[PDB]
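Visitor: After the structure tokens below, expect a handful of questions from me.
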6 protein chains.
Amino acid sequence: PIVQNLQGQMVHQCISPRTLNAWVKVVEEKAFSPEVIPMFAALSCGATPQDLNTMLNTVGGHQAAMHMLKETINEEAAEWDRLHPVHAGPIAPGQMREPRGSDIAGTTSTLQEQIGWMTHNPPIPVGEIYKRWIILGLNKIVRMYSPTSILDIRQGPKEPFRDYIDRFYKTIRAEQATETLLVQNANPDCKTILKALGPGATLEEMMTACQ
Amino acid sequence: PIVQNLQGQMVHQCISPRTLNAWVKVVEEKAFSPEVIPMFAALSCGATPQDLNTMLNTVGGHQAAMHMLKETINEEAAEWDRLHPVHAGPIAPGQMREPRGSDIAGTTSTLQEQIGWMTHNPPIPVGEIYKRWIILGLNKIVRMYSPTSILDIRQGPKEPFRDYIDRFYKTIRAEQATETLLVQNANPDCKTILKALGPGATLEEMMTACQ
Amino acid sequence: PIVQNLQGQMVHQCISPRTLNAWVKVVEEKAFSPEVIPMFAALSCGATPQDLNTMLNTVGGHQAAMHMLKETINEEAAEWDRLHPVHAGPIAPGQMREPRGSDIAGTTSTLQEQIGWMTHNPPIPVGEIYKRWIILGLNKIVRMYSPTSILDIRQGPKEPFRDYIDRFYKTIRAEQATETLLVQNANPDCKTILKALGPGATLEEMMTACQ
Amino acid sequence: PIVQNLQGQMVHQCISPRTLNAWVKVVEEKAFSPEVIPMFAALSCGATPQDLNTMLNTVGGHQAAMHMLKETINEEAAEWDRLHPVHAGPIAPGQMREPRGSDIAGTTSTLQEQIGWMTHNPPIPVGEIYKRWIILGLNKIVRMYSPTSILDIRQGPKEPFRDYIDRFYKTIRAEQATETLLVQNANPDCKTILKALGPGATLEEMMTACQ
Amino acid sequence: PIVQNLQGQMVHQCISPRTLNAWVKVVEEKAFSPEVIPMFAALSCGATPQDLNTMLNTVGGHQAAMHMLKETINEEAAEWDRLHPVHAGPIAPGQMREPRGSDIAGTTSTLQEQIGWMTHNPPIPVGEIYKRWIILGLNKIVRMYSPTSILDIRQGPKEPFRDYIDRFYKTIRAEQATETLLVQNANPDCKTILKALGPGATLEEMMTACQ
Amino acid sequence: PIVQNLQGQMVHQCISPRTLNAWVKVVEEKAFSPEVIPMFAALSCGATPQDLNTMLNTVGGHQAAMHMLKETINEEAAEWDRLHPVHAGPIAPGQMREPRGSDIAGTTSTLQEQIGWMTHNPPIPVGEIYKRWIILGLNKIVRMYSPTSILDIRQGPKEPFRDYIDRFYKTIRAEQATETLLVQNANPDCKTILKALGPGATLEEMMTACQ
């Protein structure tokens, strides 16, 4: 990544073994549960496009998903090239060239070029741009791998209200990577109590009532 | 977070894999036991609002609680906007804008803006303000998930006094996120001894007597 | 805590996840065995009162003990206020105020104030003062939770001398958070041998003889 | 490796125990699955040829593969010597000599020489050149140890489509260290559905249809 | 400990959680096997007397040994006071006092005083002096806890020579915290072979012969 | 070890707990498999002779081997003294003395002297010289503890070729701390195939053929 040193200047630092291992392990343990995306964003803080590719490429499983991600990336890269065309021909000697989509995605750009863009004044934040494309792709994957419709999250006859609401908001989070449906999907006993509370009741108030 | 470098100046640093993992694991292991809140406060030392959202969003379980937390945050954010209205219109070129509630909560503000506010002179400590709102919300959750009333913590016939008092003060801590009720809830044998000690007896003295 | 940077100046640093976890784990694994106190002192090197409260508050179990500790702290804080009264009224604009007992204990003081006192010239070492009060309290807890009187540590007929002396000095350490009683509590066979050695014999010499 | 210090200058740093252990463990856990190569590239960021040899030589198993790797390295080294012949005879006193293939591979060059080349202006990036040769060799090994032809990846009668596509793209990755064959190798039920979708369908769309 | 910072100056640093845990764990895992002493010396690199006491005091078991160690320390401290008497009376205002035995052992000296002595010019290396006393004491403990005389290390009829020699030199190391006795204690078959080799044979040569 | 600080100057640093533990664990897990030597070399990067002795002395097992190592070291030290005799008598006040063999091996030299030699201009690299002697000794130990002759590595009737070649090159590595013998030791079926390939066939080509 690119970080500020002790002196106060933006320099490249090697991606740490701790960062590499943390990402690989989150994917192994959590697959594409929604919370994997904020972990990715945090572990890739200050990442160059090279670092972002490293993180994605170190994943061994889920290769269908990783192929789907590459498709989203290529779509975003094509849209970048449409909005920001780069003049062809020979570059001015010793001057910074403009990044194409594939340069932002780290496939046709060198690390030195990536560092040049990211530390320029004004900076072309190719790492942040690429990360946005990756997260767009990861959001689609999270939605794809969401196992259950929110319509099928219903409280069991003996299921505690707290456990039901946890499943409900867990599913909501996965499905769109509400209080009315929550009441509708509650069990008969709890539903009667929730209907008595009236409109505008907070989740906190609903929990206390069915507890 | 924002930290002082070796030279002695406030700069942004990436949230560490160690910090990220520590928070995720405390929540997995302890849920919303009261001691999770001081751990949160310590792990989020110097946090920007972005860092605070990262920590909250990396939590995979307890999504009902996380939804309740967002409600508390929005309430605090609305109260901020009532007390500190921001003038609408175009901002002065190259000048620092005033933070709204949603800027403090990191939903409508960029990292650069957050850094600007937190390192300004005088600083607008948006991280500390947001953390206060989050902890208010976490305290409510701790109280909500407290399993037992202090009224139902009573010493068993064969339960050692030390074990009973541990349950008692554990419950007290959870319920409000005393010595009289402690005596009242003690078993017959211990109660007789504690009544003999008289008023103004310390917990230390009570323990020695029923030991 | 407060540490010296690379340049050579006292600055605040965030308490580390490693430090937080180490303390929590020692308490989980060792409870209030005597060796927990030197570990606490070492893990809290350079701690501010805020850091010390963090460490104490992150402990989830042993809440009776933690309540007893707060009592000892309040007693020490009251004694501080008796010896060092602070003049009431409005403070001089932009000047350092004098710490009361509750400021030293971190309940009525801010981190900024704590840093100000600890890095002042001359420094008011509020962290070291508070740590002394905490350790006084922890020593009482260690003595309280000591399971056995030294009078009841006696060598078994078949117990190796080395194992007996380990229990003996372990108990001595817990009870007051000697050679004569050691001999008196030895088994008949070993006692006869130890009596033959005469007075002024070192522990080393006693071990060799009953080995 | 060679890194930029706090002051902003390229200096040698010892390879870390964390890096050494991470590499050894990835090889133990993953053998030569394709994702081992990006992990190698990331763990060897800024590596000198000495560091690269250390990483390769610390591997205890897979010695057939390691011998095959040495062969690829020697081939690349010979091609380097053909393209870049070095003038024989005595070197100019106190001057930098030109690297031969075996110098780039770290077998006939000292660490000091490697540092000299890598930090020269312009730099001769012997670490990056060597790493390219190593990765060429590792790619061959990955292909060699690929257990299955893509022709033999076929969807089972009861195998979920998601599981089949994961095996498919996993095998594709190993074999060349597509959508048509994916459809051809699908089971009868899924194949009928995929044929109905028509040409130009994305993987995402195919998954939704057979889900 | 006292370390050199980045700028190049001797300053105090807090003992690390990693160091504290490493020492505690070595003692738990290895007790007083001979190799524990070089680990102690290495983990206490640059230690102040306070750090050395921390390390010793964090040990929970082996309290007989720890009491024996204190005796050795007090003996060394008394010998220091005999060789280096300190003038009594009031110290010169703002001047460095001379360390007594108990100051070197960290019982009557403050950290500030210890730092003053260790960073003085010329330095009074109180940490190194104390560590020498501690290691003298640890050596005695290692010898004390050595379970077997070298006279009782004899090769079994079916014991491989390599296994026998490992036990032999392991015991030698513990007992004094040779080739002739090694041959004498070998089994009949190996002994005959070793006698044929003649005098001046290396251990390497003896191993090859009985292998 | 001796490292370059942030400012860019050679200074002593304490050996890390991570380094100490890594070495101890590699020896426990791998004994004297050949790959232990490059791990030793890497873990001892920049080591002083004191550090090298620490690493060797922290090993608890394999004391026969450690005694054999000391013999190799003493032989190398004697050869050093023969090639580089040091003038006897009193040293020039405040001047650097010349290292003898035992000074290079860290038995008669202080850390300060070792640092002086290693950071001198020109430097006397006593750490690198000693490490060379240690590795010479470790190579002998690796060869000694090699369990099998390469003559006894033969492919089983049902053993996959890949597994056989792994054993073969593993043994080759241990025995000398080839393609013809590989073919000769292959099983009848594979041998026939390998004989058909003809001379000059690479290992890669042989693997493909018997796969």
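In order, the residues displayed for chain C correspond to 133-309, 318-351 in Swiss-Prot numbering, which applies throughout.
This entry, so its header tells us, was determined using X-ray crystallography, 2.0 Å.
In case you wondered, yes, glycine gets a Cβ from its N, Cα and C as well.
Record note (Swiss-Prot) on the mutagenesis of C:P166 to A: Loss of infectivity. Among the sequence features in Swiss-Prot, the mutagenesis site C:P170 to A is noted as follows: Retains infectivity. Here Swiss-Prot notes a mutagenesis experiment, C:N185 to L, with the remark: Loss of infectivity. For the mutagenesis experiment C:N189 to D, the note given by Swiss-Prot reads: Reduces binding to human NUP153. Does not affect binding to CPSF6. Reduces infectivity to non-dividing cells. Retains infectivity to dividing cells. Here Swiss-Prot notes a mutagenesis experiment, C:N189 to A, with the remark: Reduces binding to human NUP153 and CPSF6. Reduces infectivity to non-dividing cells. Retains infectivity to dividing cells. Swiss-Prot lists C:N206 to A among its mutagenesis entries, and the accompanying note reads: Loss of binding to NUP153 and CPSF6. The annotation that Swiss-Prot gives for the mutagenesis experiment C:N206 to D reads: Loss of binding to CPSF6. Does not affect binding to NUP153. Retains infectivity to non-dividing cells. Among the sequence features in Swiss-Prot, the mutagenesis site C:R305 to A is noted as follows: Does not bind FG repeats of human NUP153. Loss of infectivity. Under its mutagenesis annotations, Swiss-Prot gives C:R305 to K the following note: Retains binding to FG repeats of human NUP153. The annotation that Swiss-Prot gives for the mutagenesis experiment C:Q308 to A reads: Retains infectivity.
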Visitor: Between C:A309 and C:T318 the model skips 8 residues. Roughly how many angstrom lie between the two CA atoms, to the nearest whole number?
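Guide: Those two Cα atoms are 15 Å from each other.
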Visitor: Do you know which of the mutagenesis positions C:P166, C:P170, C:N206, C:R305, C:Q308 has the most other C-beta atoms within 10 angstroms of its C-beta?
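Guide: It comes out as C:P166.
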Visitor: In Å, rounded, how far does the Cα of C:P166 (mutagenesis position) sit from the Cα of C:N189 (mutagenesis position)?
Guide: 20
Visitor: If you run the three-state DSSP split on C:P166 (mutagenesis position), which class comes out?
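Guide: Going by the DSSP assignment, C:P166 (mutagenesis position) belongs to neither helix nor strand, so it counts as coil.
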Visitor: Do me a favour and check the Cα-Cα span between C:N206 (mutagenesis position) and C:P170 (mutagenesis position); whole Å is fine.
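Guide: About 22 Å separates the two Cα atoms.
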Visitor: For a quick check of understanding: among the mutagenesis positions C:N185, C:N189, which residue's Cβ has the most other Cβ atoms within 10 Å?
Guide: C:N185
Visitor: Nearest to C:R305 (mutagenesis position) by Cα distance: which of the mutagenesis positions C:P170, C:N185, C:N189 is it?
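Guide: Going through C:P170, C:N185, C:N189 one by one, the closest to C:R305 (mutagenesis position) is C:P170.
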Visitor: Return the member of C:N185, C:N189, C:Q308 nearest to C:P170 (mutagenesis position) in space, with distance defined Cα to Cα and candidates limited to these mutagenesis positions.
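Guide: Checking each of C:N185, C:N189, C:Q308 against C:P170 (mutagenesis position), the shortest Cα distance is to C:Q308.
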Visitor: Helix, strand or coil: which one is C:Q308 (mutagenesis position) in, per DSSP?
Guide: coil
Visitor: I'm trying to understand the geometry here, so how far is the Cα atom of C:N185 (mutagenesis position) from the Cα atom of C:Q308 (mutagenesis position), in Å to the nearest whole number?
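Guide: About 26 Å separate the Cα atoms of these two residues.
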Visitor: Which ones, of the mutagenesis positions C:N206, C:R305, C:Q308, are Cβ-proximal to chain B (under 8 Å)?
Guide: none
Visitor: For the C-alpha pair, I'd like the distance in angstrom between C:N189 (mutagenesis position) and C:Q308 (mutagenesis position), rounded off.
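Guide: Cα-Cα distance, C:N189 (mutagenesis position) to C:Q308 (mutagenesis position): 26 Å.
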Visitor: Cβ under 8 Å from chain E: which of the mutagenesis positions C:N189, C:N206, C:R305 qualify?
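Guide: So the ones by chain E are C:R305.
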Visitor: In terms of DSSP three-state secondary structure, what is the assignment for C:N185 (mutagenesis position)?
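Guide: Where C:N185 (mutagenesis position) sits, the three-state DSSP reduction gives helix.
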